[PDB]
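Undergrad: Have a look at this one before I ask anything.
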Amino acid sequence: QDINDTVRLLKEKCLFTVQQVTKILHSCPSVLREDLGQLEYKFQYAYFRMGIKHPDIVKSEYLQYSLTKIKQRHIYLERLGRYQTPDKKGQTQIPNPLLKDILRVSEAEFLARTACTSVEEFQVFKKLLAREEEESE
Amino acid sequence: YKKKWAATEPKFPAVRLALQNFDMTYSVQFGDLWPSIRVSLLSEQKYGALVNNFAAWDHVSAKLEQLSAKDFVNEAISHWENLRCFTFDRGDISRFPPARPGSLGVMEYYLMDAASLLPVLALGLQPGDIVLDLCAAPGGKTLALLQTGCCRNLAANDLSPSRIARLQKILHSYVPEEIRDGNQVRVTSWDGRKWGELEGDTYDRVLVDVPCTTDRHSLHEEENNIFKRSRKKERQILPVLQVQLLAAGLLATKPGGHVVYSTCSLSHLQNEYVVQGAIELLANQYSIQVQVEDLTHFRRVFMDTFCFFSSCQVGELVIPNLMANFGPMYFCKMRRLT
Amino acid sequence: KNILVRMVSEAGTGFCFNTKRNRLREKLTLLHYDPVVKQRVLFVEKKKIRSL
Amino acid sequence: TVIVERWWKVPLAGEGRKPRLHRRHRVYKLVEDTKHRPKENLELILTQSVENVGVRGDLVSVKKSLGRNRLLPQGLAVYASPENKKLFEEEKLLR
Amino acid sequence: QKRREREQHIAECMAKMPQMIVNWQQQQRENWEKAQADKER
Amino acid sequence: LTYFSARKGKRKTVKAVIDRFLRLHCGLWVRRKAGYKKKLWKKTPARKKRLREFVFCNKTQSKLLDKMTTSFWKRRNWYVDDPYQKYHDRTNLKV
RNA sequence: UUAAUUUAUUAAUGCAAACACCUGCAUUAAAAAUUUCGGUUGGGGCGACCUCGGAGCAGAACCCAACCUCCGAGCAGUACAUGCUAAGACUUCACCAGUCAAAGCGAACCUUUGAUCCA
RNA sequence: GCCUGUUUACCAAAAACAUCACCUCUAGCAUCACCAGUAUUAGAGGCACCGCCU
RNA sequence: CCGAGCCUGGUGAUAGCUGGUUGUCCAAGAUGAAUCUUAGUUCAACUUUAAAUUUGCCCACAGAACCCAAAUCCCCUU
Ligand SMILES: [Mg+2]
Ligand SMILES: [Mg+2]
Ligand SMILES: [Mg+2]
Ligand SMILES: [Mg+2]
Ligand SMILES: [Mg+2]
Ligand SMILES: [Mg+2]
Ligand SMILES: [Mg+2]
Ligand SMILES: [Mg+2]
Ligand SMILES: [Mg+2]
Ligand SMILES: [Mg+2]
């Protein structure tokens, strides 16, 4: 049942093709461990708030990364103005950084090339965001 | 009325409209500092704690220091040459416990933006100096001025009866009956633009905190957001009101007296053009000369607690930073030479 | 803001009356006239009724 | 069994008259479904030796499923009626 | 029974009441004295 | 209201009136003041006293209530210890 | 349709129930079903307003509109008799509601918002 | 607009619809359609013959 | 006579909307509040009838604010 409902979430409520679902379960089976609801939130974060499409999600294994890390980096970029949610037309004033540049890279290169900020600033932002999530709950 | 239209505007919320305005202006203004300022504005705000000099000041300072906050004000007057505001170290995000009524019956401390205290410390309140607050009635700087000495007289004016009532509330909460009833505190609700005529060359130290775009609160709160599309006309006329209020303050201050123009916005338009236009208008329409006093020493003194934008030629700009989310705050010191 | 609180007689009577006190203020103890006892007695705040 | 209850009370009909029902009296709330009740046991009198229950003539509380599927259909047990109890009582006292 | 339980509880509380009133007033006055001592410093 | 019921052909009573108003036999209607139990903490003592009172109705209000109730509610009731027994009749009324 | 209300019905699951099939109960969907489209103002827009109060129009009892000209408020401070009762009155043009109050009793010696039902 | 075709019987025959071609998605299977079929199959959607460069 | 057929029935659907509402004669009879409300309604005011008993209108003098005109209100007489 757990496997079936994970796959059904990936297909029905996430609109991943069958081949995409096999690719996800092949690259990162940790999705199966990850509980429903949290997985749906992660995918919708990629889709709506981040503006990523299924091909890119699967290509970058976005589902592999943790939601806390994903938020910590994306919200930092967004508030910094280096990342913009694509509009209704799917366009942005400035091209967004690539997901490989956002999540795959380490904190050093992430803050040096994509954000161009300081590690201390990033730590402060991470703590602030943790407090924000705590308050939101 | 024409019901159907070919195209309608996107219908942005006021917060997003303010963000777009800031992105299109402050980005140019600040270059590479704009992303940092933007993230600081969008993140939480760092609140300083101003102890109430009319309460158990030593006990409250001890409690805050136990909470590990330090009085940045204390170790600043030494180099600059009663006010005590405790703030956490750069990078620390620790909050201050909510203020509670003290043993004397007054609130122990006021949680206020530490940036909205530099204008007070730069006005240079000398003992026995008559003080005016032309429009500053959010509390804040006003209460800071009040908690400066027991041998000084201060008047606070603001057109808005609601804001005057707010000042009264904080006064009853913090200022004791002795000082509040005494003439030391004189509150009024009149128009500052005509304050030059109402009183001229009367006050020695003036604080003109003109109504501003209050960028941080504009991004935070949707209610009464100055950047709502309908209220564009008021937004556009804000510079005129700011110039008029600063001119009224410069007229009311005594010859040789001092004024501090204050703003809670990053806009160069509302920061430096306001002061320059006020100087020009008040030197032509009134033939009164005003000199802008340097605060570079003040900048260096408070560099540790605040980050300042240096490119601003006139005045001082506390820009918010993630390490110290205290800004924004623009303040300019002006001495009336005639 | 202020909160409406139920001051309950310390005289053992079931008598209670509602007062208004600041939320940040300490819990209230107040002399008040108890009709049943017919004498001024202490009343202690028991519980917060509402926030106003 | 599904047990239901009218949401709307039916006005009394009388002694010999029959209650008159209306559209609102066809609305029900499920007060209980008996199938979800905790299982009870069946009292049976054994006739043949059966493992882990008894030998013969001893009243036994067996799960209704077992009693109705194995014991009774196969004749290994009989209902604990008063008649069966009496007959097995004479059987016991005749030994 | 309920009436007499109420009556006896009221009697006990009334017996204690003047002492409690005096103690509360004394506590308020001593708090005010402490405030003045703090003002003196 | 219902001037002719579908089952009896009679005039019906608006029970919302019966739940709110007292009829004194002479023809007067008594009522409570609206809001007499609402947010008393913000009402001055005089306002609370005014609100805690039992109040008579207009002539037109009384006529409306008379129309909305049937003759059963407009009869003499000899209750045991009615607090309104004295108020059920008028005295020294000139026109 | 990201309007409101539902999931009866199907499809999934889960829990019981009978030892694949089926019944009941939940959850999520799909499919649908029912129902609504406040008011005043604004021709070249991208809305504003809706309750209460102060000033002028409306000069002198009361009363008087507007897309009319201006301003203000959604409470606080205080105390905790800021209690209870009660003649007689006012009243926002109705009602609802809202005001004032002698005498008396009891302690002492105050200055705006909203009904009913329902909980 | 690839084409021949279709359409608003009764105001529109068209550039609209369909169309071979191509792409995408779904399906591993039998006794009432699909189908007495089985991935070179079937269902659905998009696009538009075709051909050349990016 | 298809943005959802036709017939029968529910059905005398509902309509704050339009139209119509038939003998004679006399008499009295005219310009606020709330409301999913301004094409309506309820209360008031006005209006009609009947009844009770006793003042009603007009109305001079006296009287009705400081701040900063025409008149009005009130009522002995008449
Ligand atoms: Mg009236
Ligand atoms: Mg063609
Ligand atoms: Mg045709
Ligand atoms: Mg044809
Ligand atoms: Mg033709
Ligand atoms: Mg036909
Ligand atoms: Mg009809
Ligand atoms: Mg006539
Ligand atoms: Mg309504
Ligand atoms: Mg209508």
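By the numbers in Swiss-Prot, the shown part of chain B spans 27-107, 128-384.
Heads up, header says this was done by electron microscopy, 2.5 Å.
Cβ atoms are placed via backbone N, Cα and C, with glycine included.
So Swiss-Prot has the following annotated:
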{"type": "ACT_SITE", "residues": "B:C310", "note": "active site, nucleophile"}
{"type": "BINDING", "residues": "B:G185, B:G186, B:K187, B:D204, B:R209, B:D237, B:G238, B:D255", "note": "S-adenosyl-L-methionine binding site"}
{"type": "MUTAGEN", "residues": "B:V65 to R", "note": "Disrupts complex with MTERFD2; when associated with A-136, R-139 and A-141"}
{"type": "MUTAGEN", "residues": "B:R136 to A", "note": "Disrupts complex with MTERFD2; when associated with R-65, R-139 and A-141"}
{"type": "MUTAGEN", "residues": "B:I139 to R", "note": "Disrupts complex with MTERFD2; when associated with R-65, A-136, and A-141"}
{"type": "MUTAGEN", "residues": "B:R141 to A", "note": "Disrupts complex with MTERFD2; when associated with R-65, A-136 and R-139"}
{"type": "MUTAGEN", "residues": "B:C258 to W", "note": "Abolished methyltransferase activity; when associated with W-310"}
Undergrad: What is the one among the recorded positions B:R136, B:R141, B:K187, B:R209 whose Cβ has the most other Cβ atoms less than or equal to 10 Å away?
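TA: Per the Cβ count, the most surrounded site is B:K187.
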Undergrad: Would you find the one among the recorded positions B:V65, B:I139, B:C310 whose Cβ has the most company, meaning other Cβ atoms within 10 Å?
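TA: Of the recorded positions B:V65, B:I139, B:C310, the highest Cβ count within 10 Å belongs to B:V65.
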Undergrad: Looking only at B:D237, B:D255, the binding-site residues on record, which one has the least crowded Cβ, with the fewest other Cβ atoms within 10 Å?
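TA: Sparsest of the binding-site residues B:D237, B:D255 by Cβ contacts within 10 Å: B:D237.
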Undergrad: Between B:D255 (S-adenosyl-L-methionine binding site) and B:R136 (mutagenesis position), how far is it from one CA atom to the other, in Å?
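TA: Pair distance, Cα basis, whole Å: 27 Å.
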Undergrad: 10 Å Cβ neighbour count around B:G238 (S-adenosyl-L-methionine binding site)?
TA: 26
Undergrad: Go through the recorded positions B:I139, B:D255, B:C258 for me and flag any whose C-beta is under 8 angstroms from a C-beta on chain A.
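TA: Cβ contacts with A, in sequence order: B:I139.
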Undergrad: In sequence order, what residues of the same chain, 6+ apart, have a Cβ less than 8 Å from the Cβ of B:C258 (mutagenesis position)?
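TA: Once residues fewer than 6 apart are set aside, B:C258 (mutagenesis position) is near B:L284, B:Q288, B:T309, B:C310, B:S311, B:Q316.
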Undergrad: Using a 10 Å cut-off, grab the number of neighbouring Cβ atoms around the Cβ of B:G186 (S-adenosyl-L-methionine binding site), all chains included.
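TA: Looking across every protein chain shown, the total is 22.
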Undergrad: Roughly how many Å separate the Cα of B:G185 (S-adenosyl-L-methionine binding site) from that of B:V65 (mutagenesis position), to the nearest whole number?
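TA: That separation, Cα to Cα, works out to 27 Å.
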Undergrad: When a 10 Å sphere is centred on the Cβ of B:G185 (S-adenosyl-L-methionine binding site), how many other Cβ atoms does it contain?
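TA: Result for B:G185 (S-adenosyl-L-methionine binding site): 21 other Cβ atoms within 10 Å.
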Undergrad: What's the CA to CA span in angstrom from B:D237 (S-adenosyl-L-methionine binding site) over to B:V65 (mutagenesis position)?
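TA: That comes out at 36 Å between the alpha carbons.
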Undergrad: Helix, strand or coil for B:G186 (S-adenosyl-L-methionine binding site)? Use DSSP.
TA: coil
Undergrad: Between any two of B:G185, B:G186, B:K187, B:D204, B:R209, B:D237, B:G238, B:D255, the residues recorded as binding S-adenosyl-L-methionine, what is the biggest Cα to Cα distance in Å?
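TA: Across B:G185, B:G186, B:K187, B:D204, B:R209, B:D237, B:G238, B:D255, the two farthest Cα atoms sit 20 Å apart.
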Undergrad: For B:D204 (S-adenosyl-L-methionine binding site), just count the other CB atoms lying within 10 A of its CB, please.
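TA: Around the Cβ of B:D204 (S-adenosyl-L-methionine binding site), 25 other Cβ atoms lie within 10 Å.
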Undergrad: Tell me the coarse DSSP state (helix, strand, coil) of B:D237 (S-adenosyl-L-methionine binding site).
TA: coil
Undergrad: Return the member of B:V65, B:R209, B:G238 nearest to B:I139 (mutagenesis position) in space, with distance defined Cα to Cα and candidates limited to these recorded positions.
TA: B:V65
Undergrad: Rounded to the nearest angstrom, how far is the Cα of B:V65 (mutagenesis position) from the Cα of B:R209 (S-adenosyl-L-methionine binding site)?
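TA: Rounded to the nearest whole number, the Cα-Cα distance is 30 Å.
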Undergrad: In Å, rounded, how far does the Cα of B:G238 (S-adenosyl-L-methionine binding site) sit from the Cα of B:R136 (mutagenesis position)?
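TA: Answer for this pair: 38 Å between alpha carbons.
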